[PDB]
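Just below is one structure, and these are the notes that go with it.
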There are 4 protein chains.
Amino acid sequence: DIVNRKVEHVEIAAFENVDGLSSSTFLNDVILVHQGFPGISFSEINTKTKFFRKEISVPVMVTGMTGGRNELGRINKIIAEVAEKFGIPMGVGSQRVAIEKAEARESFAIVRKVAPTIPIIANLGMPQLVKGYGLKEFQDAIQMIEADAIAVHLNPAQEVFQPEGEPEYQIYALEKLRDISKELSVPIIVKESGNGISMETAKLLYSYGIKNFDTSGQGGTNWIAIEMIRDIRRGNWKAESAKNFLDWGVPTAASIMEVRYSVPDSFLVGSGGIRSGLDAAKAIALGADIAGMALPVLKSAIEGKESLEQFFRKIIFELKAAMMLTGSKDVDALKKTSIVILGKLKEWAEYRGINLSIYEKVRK
Amino acid sequence: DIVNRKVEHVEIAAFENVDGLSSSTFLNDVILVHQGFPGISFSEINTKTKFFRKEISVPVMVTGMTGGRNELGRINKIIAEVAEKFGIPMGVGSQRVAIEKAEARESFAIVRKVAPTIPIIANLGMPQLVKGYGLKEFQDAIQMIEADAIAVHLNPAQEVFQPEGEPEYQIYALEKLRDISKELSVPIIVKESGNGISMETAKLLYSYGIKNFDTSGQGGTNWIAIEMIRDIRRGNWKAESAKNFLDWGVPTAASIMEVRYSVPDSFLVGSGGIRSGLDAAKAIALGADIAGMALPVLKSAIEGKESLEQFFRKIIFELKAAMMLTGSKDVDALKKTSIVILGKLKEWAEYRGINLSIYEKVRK
Amino acid sequence: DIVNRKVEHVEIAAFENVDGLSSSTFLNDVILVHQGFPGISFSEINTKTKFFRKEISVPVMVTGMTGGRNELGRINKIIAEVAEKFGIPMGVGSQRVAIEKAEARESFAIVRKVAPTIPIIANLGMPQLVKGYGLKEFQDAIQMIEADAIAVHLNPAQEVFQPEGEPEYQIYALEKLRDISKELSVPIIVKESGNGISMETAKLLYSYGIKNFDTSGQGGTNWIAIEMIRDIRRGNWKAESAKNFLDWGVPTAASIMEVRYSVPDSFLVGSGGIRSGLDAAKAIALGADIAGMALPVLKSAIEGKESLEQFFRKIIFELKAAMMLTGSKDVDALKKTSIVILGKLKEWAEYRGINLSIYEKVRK
Amino acid sequence: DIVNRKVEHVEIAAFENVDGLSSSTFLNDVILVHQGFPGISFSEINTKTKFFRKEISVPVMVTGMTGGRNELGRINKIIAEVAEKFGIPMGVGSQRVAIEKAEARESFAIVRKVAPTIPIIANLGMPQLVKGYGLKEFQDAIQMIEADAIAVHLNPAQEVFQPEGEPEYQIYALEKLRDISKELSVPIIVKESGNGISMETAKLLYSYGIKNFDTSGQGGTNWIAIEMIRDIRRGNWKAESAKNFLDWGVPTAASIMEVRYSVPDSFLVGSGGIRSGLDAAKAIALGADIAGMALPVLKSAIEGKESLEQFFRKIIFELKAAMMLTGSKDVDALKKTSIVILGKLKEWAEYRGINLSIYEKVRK
Ligand SMILES: Cc1cc2c(cc1C)N(C[C@H](O)[C@H](O)[C@H](O)COP(=O)(O)O)c1[nH]c(=O)[nH]c(=O)c1N2
Ligand SMILES: Cc1cc2c(cc1C)N(C[C@H](O)[C@H](O)[C@H](O)COP(=O)(O)O)c1[nH]c(=O)[nH]c(=O)c1N2
Ligand SMILES: Cc1cc2c(cc1C)N(C[C@H](O)[C@H](O)[C@H](O)COP(=O)(O)O)c1[nH]c(=O)[nH]c(=O)c1N2
Ligand SMILES: Cc1cc2c(cc1C)N(C[C@H](O)[C@H](O)[C@H](O)COP(=O)(O)O)c1[nH]c(=O)[nH]c(=O)c1N2
Ligand SMILES: C=C(C)CCOP(=O)(O)OP(=O)(O)O
Ligand SMILES: C=C(C)CCOP(=O)(O)OP(=O)(O)O
Ligand SMILES: C=C(C)CCOP(=O)(O)OP(=O)(O)O
Ligand SMILES: C=C(C)CCOP(=O)(O)OP(=O)(O)O
Ligand SMILES: [Mg+2]
Ligand SMILES: [Mg+2]
Ligand SMILES: [Mg+2]
Ligand SMILES: [Mg+2]
């Protein structure tokens, strides 16, 4: 029945109107500067990059989504075998469901069976930390899929509107996370869930030892909208209130700038609303080390293995086109390519004290 | 006559299209920065605050609306008994009608019968001060409902277009107000009525001893529109002129910044177009001490006691959501939470010499 | 057959869609700040002002329009007797047509018969000066209506697209104008015709002794559009080209700022798209000494004497409402009232080197 | 078969919806300051200018388009004879086709037969330079039409999406172009193809001896869109990806600023979306020495000789109207006329470090 929520999440995300609903990534305010003399050939473009101790083929990851029941495992299986084929990292959805129910384990474990080489990323929610999870649950989440890192998700906006939500984010949870990180043999990434990471949140996590961030900004999947729908469906009055919050959060573009600026040495996944290899290029150019995606991967996976393979060819082709067209022979060159920032993202950055000169230098 | 106007005001406000008609609060240029790690739990959020010598449950008030006839008292009764239940302050509509006609008194006094503990705020119009009111009329408006404060309304835009309006705002009125304040045993609040308080107006009032303000800016009920409609109804030619003034006034968000900036120690109600607990949180984060609402409370009261209780539950939920999602454990924390100011509001503040650095410290 | 042009002009302005066509005044970027405590009563508002050696009742003028044939005279007669009634100045249309044909004289002279006391303003085009008019033609235009001033119009944009247009603006004409002005017993005003006066044009005229300006900016009557329509009517190919120029010119608001900034001691009519007393109040607040109107006066005059009387009552009411609601007891106070400049107008002024600080000192 | 591409190119450009598709020149952010007193007569405006060693009648050129087959030749013939009649320069389409196929030569050579006096500009693609072209190919393209210059085109965006495209832009090609330019008896112009020249690209080319640039920015013919359409037609999957890149590139107005700013002594053609003589005036005012056009000349030429003659009368009329209305007696005066830059173009220039003060001095 946490199982039911897992199913409902997929169903609404895949089939209802929640992608970018009343929200915006601010990526339209980011322009990559065209170079009519690139100085390179398309074929020499190198998209290889580091993901902790592994090498990955493309600076893109699939971020965590699902697991909990056997038809969710079959979706995981499809994503995983394509991810493995393409050499891209994959996170799984929250594994709480499997900690609570042993029959749910196999829908996660299937990932590692079919993708023995790529980084795989475990997932647990911050609220479970204030509610009694500790080391053991972490190591269990990790060994279940022989994970290379574990993501801990921030979802307070979701929890607030979720019919059976748990909005508990007491400071003690970070004391615990920091102790646990002592004992883990893989790194921790803190990721959001559609509402983005701000400078204050980034600096607070950093002060507890967190070095790896996944922006999951607003503009992509709208998790407040998903829970709103689940509220309409139950006739739960929170639904009209969630409607007033549909545009709540830090936009992806702004969150990439905020995290890069306030924690210049972070390893940074720029995600929330990444829908094309152009978006992924902008995310990286702006300051991310890698671009994350979830929803469009889900929708293709549902359509099948070949649809998902095609989706990835397309993303990769687009990313490379953007590198071609900015004269960027590799990922490091894209991270320093010339951009223009306009409109509302410019005004956000200015109001937040983001000095563009030092910004430019920090993103590189 | 005056009673007919009182009923027509309610009916037009309640049932015609005047809410935000060709006007704007500028609150869409205000963004509360999401914090994916709040550092608190939902259940620990504290919404209590000061309202002069009383404590109120939530930093929200219902501002003055009606009174004058028995069906208007029945609306006052509904508002008052729900306000009392939720522990929130309530102002009554202009009591001039009851000063002029003893049969109108009971439609005010009913408020205190059903709401013995909450702050109750009296109401008189500034024009009546240039036209012969003084101490006695103030003390009467007060004792009629054993008020904890009295509001004096500014409504020159309304009076200019009102068919039987009285646009008299001689400086002598403030000389009188200040002398009256000497002798009153409750504080005075000066409030506008849909057209907002500017820095020059705030400073001028302050120079006469007024320390309590209620912005009532444009963007919510449009009182120029209400009178325009009364003019169309009478075939009074002022109607076409009112139409040219529909967007006249200081937008609520700009008025909050102006007052807090030019009178930093003010006690400040941010109102005019507050329609959700998100709007209330914005008003407060921007500089108000409390958020005020009138029209949506009127529309729900008309639907009934249960509709209005539901309305309040919703507003409070929303407010707390916004506190949750900004890491604000209490109202003082919300007053200092991180914001972003964009677009037209930003341009307003810059043109008006509102130095943002100093704005920040003053709102805190 | 210039007389045909004269009638076509009135016909197209009055009945085709040329008012504000693809053009803008920039007055929506100017806000007058609302003062909830005006410090005055409506009844004490004084709209009187100076118009050269006369006193006028309201800071508004009717700018020049027509004359040429007897039905045009009957329009002039209607405008003139209402203008006299209200104590406002009136300019006539270009009198070239009456210099060229004696039968046209009476359609101008009729103005002075029916309006013995108000300022009356003669009119001649600049191109006639380059092409041979001199002193005598000026004095004849003047005596024909016992004018208190003569306007010389700048219409190169019009002349460029006008089928029989004369786009001759050789610098010599200004030498002549200056010599003429030596010998005239009444002042010269230089006015545009829908395309506005720039700082360069204003400083150039000033260097030749011109101190009185009428901005006639874009946003109101679009004379390029009028000529485009006359071009379509003749199947003259200039019509398509005129279409590309529909938004050509300095917007009225930007023209007011430019002229007041570059010639601080000018006597300044702000006109072009003034359609309401609020527009007239903005124009003055921004820097003009008086607001001018032509098209809407033309349209009401056609409908008749009483419709035009009503038109003026409305304008005057509107102007005074703006004064009331900014706390401006008189015209000099309105010239110093608080404003906000936003958006495109702001970006215009910044780009053109209009230092806002010095701007505010200079308009007062 | 390259010949098929040549035909399809013309056919899609002339008859599909690709002019300004999802793209923008930014020319609407550029305003020419109207001068109500021009100081000149229309008839004295002088549009003569230099094009390398020749004089041309008007500061406009037709940029290269087509050639390859005899119906393409007949379009080249029409353009050429009108170009000759009006005294304007004409570039031809990429002559690769005629290097590869002797039967395609005559469709280029026809240009010189019918236009013995005007400047004629040859055309080759940068990618053919990385892939083996050298001096001889350059000299053949030149002698084939007795060219006065040869344009080399930058089209990586196009090549990336083109079904049979060749996205090779290795730095070596510039070493070769530099050596070739040693040996050529005519100058080289480097032009883009709808995606614009940036300051990095311009400075790089300059460092290799290139002093003549043709911006061909975004906002006019969208070459990504043309290839996208060829991809739809073949069912090539690159189509959906092209669609994500529709708004890729430097807008014409920004490109002109960037090239003029970064290479102040460049000879500069401003092109890409020039559709009227007002556009042409803006491009020159902003920094270009000449305005270039392709697509609308193609569409008129297809309709016939008289339609193209009319097209040019109209452009020239428009150009001269903009000169008249800015008080510009000649091209040098238009280069230094007063402008206003707003909106996104302003923000582009600011973000890219284009100091407007120095920009003004350099543009003049
Ligand atoms: C079906 C579904 C289910 C979930 C997710 C998403 C989707 C679409 N996401 C959030 C996801 O990882 C990502 O942060 C956001 O969806 C933003 O990225 P997109 O806009 O979806 O590309 C998510 N996040 C996480 O940390 N734990 C989880 O269990 C889930 N569950
Ligand atoms: C039916 C009605 C009647 C009145 C009002 C409003 C309404 C809706 N308001 C103005 C009100 O207190 C408030 O300042 C504005 O209406 C702006 O807030 P809202 O946008 O309505 O929340 C009001 N204010 C006041 O000072 N004296 C009055 O008697 C009235 N009367
Ligand atoms: C019918 C008609 C005819 C004329 C005009 C206008 C109208 C509508 N205008 C221009 C007018 O005085 C004014 O400068 C512009 O029309 C801008 O003001 P409005 O937008 O019309 O208020 C005018 N101006 C002028 O100086 N001499 C003229 O003869 C004319 N003719
Ligand atoms: C049908 C057709 C075909 C070509 C072109 C254009 C058109 C419409 N253009 C690009 C052209 O010269 C110009 O740079 C762009 O089209 C932008 O100008 P417009 O927006 O078309 O005015 C072009 N450029 C070039 O250098 N070599 C070429 O062979 C072609 N071919
Ligand atoms: C987008 C995400 C973070 C969805 C998971 O939310 P849940 O709140 O349903 O996750 P668990 O409680 O099962 O950890
Ligand atoms: C919005 C407001 C302030 C309504 C009161 O206006 P009135 O002008 O009808 O109030 P009184 O004259 O009865 O004081
Ligand atoms: C807006 C104006 C100036 C209308 C008069 O234009 P014309 O060019 O027809 O006037 P004259 O030649 O008769 O002076
Ligand atoms: C806008 C341009 C550059 C059209 C010609 O491109 P092509 O790519 O077809 O030209 P070639 O390969 O024939 O040189
Ligand atoms: Mg949860
Ligand atoms: Mg009143
Ligand atoms: Mg004329
Ligand atoms: Mg090619």
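For chain D, we keep the numbers from Swiss-Prot: what you see runs 3-366, in order.
Structure method, as recorded: X-ray crystallography, 2.2 Å.
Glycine is treated like the rest: Cβ placed from N, Cα and C.
For D:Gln97 (substrate binding site), the count of additional Cβ atoms within 10 Å of its Cβ stands at 29 [all protein chains shown]. In the three-state DSSP assignment, the secondary structure recorded for D:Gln97 (substrate binding site) is coil. Annotation comment: Swiss-Prot describes D:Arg7, D:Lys8, D:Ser96, D:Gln97, D:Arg98, D:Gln160 as substrate binding site.
Taken from Swiss-Prot, the feature FMN binding site covers D:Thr65, D:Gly66, D:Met67, D:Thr68, D:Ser96, D:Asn125, D:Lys193, D:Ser218, D:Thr223, D:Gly275, D:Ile276, D:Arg277, D:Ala296, D:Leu297. Counting every protein chain shown, the number of other Cβ atoms lying within 10 Å of the Cβ of D:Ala296 (FMN binding site) is 25. In this structure, D:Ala296 (FMN binding site) belongs to neither helix nor strand by DSSP; it is coil.
Within the same chain, residues at least 6 positions away in sequence whose Cβ sits under 8 Å from that of D:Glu161 (Mg(2+) binding site) are D:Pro129, D:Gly167, D:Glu168, D:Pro169, D:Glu170. The Mg(2+) binding site annotation in Swiss-Prot covers D:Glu161.
Here the residue is the original one, while Swiss-Prot reports the published mutagenesis D:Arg7 to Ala with the comment Does not affect the proper folding of the enzyme, but it shows significant loss of isomerase activity. Sequence-distant neighbours of D:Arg7 (mutagenesis position): residues of the same chain at least 6 apart with a C-beta under 8 Å from its C-beta are D:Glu166, D:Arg232.
In Swiss-Prot, a mutagenesis experiment is listed as D:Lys8 to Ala, annotated with the note Does not affect the proper folding of the enzyme, but it shows significant loss of isomerase activity. For D:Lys8 (mutagenesis position), the same-chain residues that are 6 or more apart in sequence and have a Cβ closer than 8 Å to its Cβ are D:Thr68, D:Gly69, D:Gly70, D:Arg71, D:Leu74, D:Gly95, D:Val99.
What Swiss-Prot says about the mutagenesis result for D:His11 to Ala is this: Does not affect the proper folding of the enzyme, but it shows significant reduction of isomerase activity. Look at D:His11 (mutagenesis position): DSSP puts it in a helix.
Less than 8 angstroms from the CB of D:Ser96 (mutagenesis position) sit D:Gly66, D:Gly69, D:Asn125, D:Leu126, D:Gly127, D:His155, each of them six or more residues away in the same chain. While the structure shown retains the original residue, Swiss-Prot records the mutagenesis experiment D:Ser96 to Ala with this note: Does not affect the proper folding of the enzyme, but it shows significant reduction of isomerase activity.
Quoted from Swiss-Prot for the published mutagenesis D:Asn157 to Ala: Does not affect the proper folding of the enzyme, but it shows significant loss of isomerase activity. Contacts of D:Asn157 (mutagenesis position) defined by a Cβ separation under 8 A and a same-chain sequence distance of 6+ are given as D:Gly127, D:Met128, D:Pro129, D:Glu194, D:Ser195, D:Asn197, D:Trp225, in order along the sequence.
Sequence-distant contacts (6 or more apart, same chain, Cβ under 8 Å) of D:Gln160 (mutagenesis position) comprise D:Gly167, D:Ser195, D:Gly196, D:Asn197, D:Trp225, D:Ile226, D:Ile228, D:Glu229. Among the mutagenesis results in Swiss-Prot, D:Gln160 to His has the note: 23-fold decrease in the catalytic efficiency. The residue drawn here is the original one.
Here Swiss-Prot describes D:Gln160 to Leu as a published mutagenesis experiment; the accompanying note says: 28-fold decrease in the catalytic efficiency and 5-fold decrease in the affinity binding for IPP.
A mutagenesis experiment is reported in Swiss-Prot for this position, D:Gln160 to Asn, and the note states: 150-fold decrease in the catalytic efficiency and 2-fold decrease in the affinity binding for IPP.
One mutagenesis experiment catalogued in Swiss-Prot, D:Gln160 to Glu, is accompanied by this note: 10-fold decrease in the catalytic efficiency. Secondary structure from DSSP puts D:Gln160 (mutagenesis position) in a helix.
D:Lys193 to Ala appears in Swiss-Prot as a published mutagenesis result, with the remark: Shows significant loss of isomerase activity. Binds FMN with very low affinity, but the global structure of the mutant has not been altered by the mutation. When Cβ atoms from all protein chains are considered, those within 10 Å of D:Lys193 (mutagenesis position) total 25, not counting its own.
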Fill in the blank from the handout: binding-site residues considered: D:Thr65, D:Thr223; fewest surrounding Cβ atoms within 10 Å belongs to D:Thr223
Practice task
Would you mind reading off the Cα separation of D:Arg98 (substrate binding site) from D:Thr223 (FMN binding site), to the nearest angstrom?
Solution key: 21
Completion exercise
Expected list for ligand 6 (Cβ under 6 angstroms, recorded positions D:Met67, D:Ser96, D:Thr223) reads none
Problem - Between D:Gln97 (substrate binding site) and D:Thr223 (FMN binding site), the C-alpha gap once rounded to whole angstrom - result: 20
Handout entry: binding-site residues: D:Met67, D:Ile276 - member with fewest neighbouring CB atoms within 10 Å
Key = D:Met67
Exercise for the section: Would you mind reading off the Cα separation of D:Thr65 (FMN binding site) from D:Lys193 (mutagenesis position), to the nearest angstrom? Expected result: 9
Practice task
Check each residue in the chain of D:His11 (mutagenesis position) that is at least six apart in sequence and keep those whose C-beta is under 8 Å from its C-beta; list them in sequence order.
Solution key: D:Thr68, D:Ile228
Exercise for the section: Provide, as an integer number of angstrom, the distance between the C-alpha atoms of D:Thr223 (FMN binding site) and D:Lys193 (mutagenesis position). Expected result: 14
Completion exercise
Around the Cβ of D:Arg98 (substrate binding site), other Cβ atoms found within 10 Å total 21
Problem - Secondary structure of D:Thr223 (FMN binding site) (DSSP, helix/strand/coil) - result: strand
Handout entry: Site extent for FMN (largest Cα pair distance over D:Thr65, D:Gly66, D:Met67, D:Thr68, D:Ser96, D:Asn125, D:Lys193, D:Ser218, D:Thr223, D:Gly275, D:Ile276, D:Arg277, D:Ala296, D:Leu297, Å)
Key = 22
Problem - Alpha-carbon spacing, D:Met67 (FMN binding site) to D:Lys193 (mutagenesis position), which is rounded to whole Å - result: 12
Practice task
Taking only the Cα atoms, work out how far D:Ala296 (FMN binding site) lies from D:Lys193 (mutagenesis position), in Å, as a whole number.
Solution key: 13
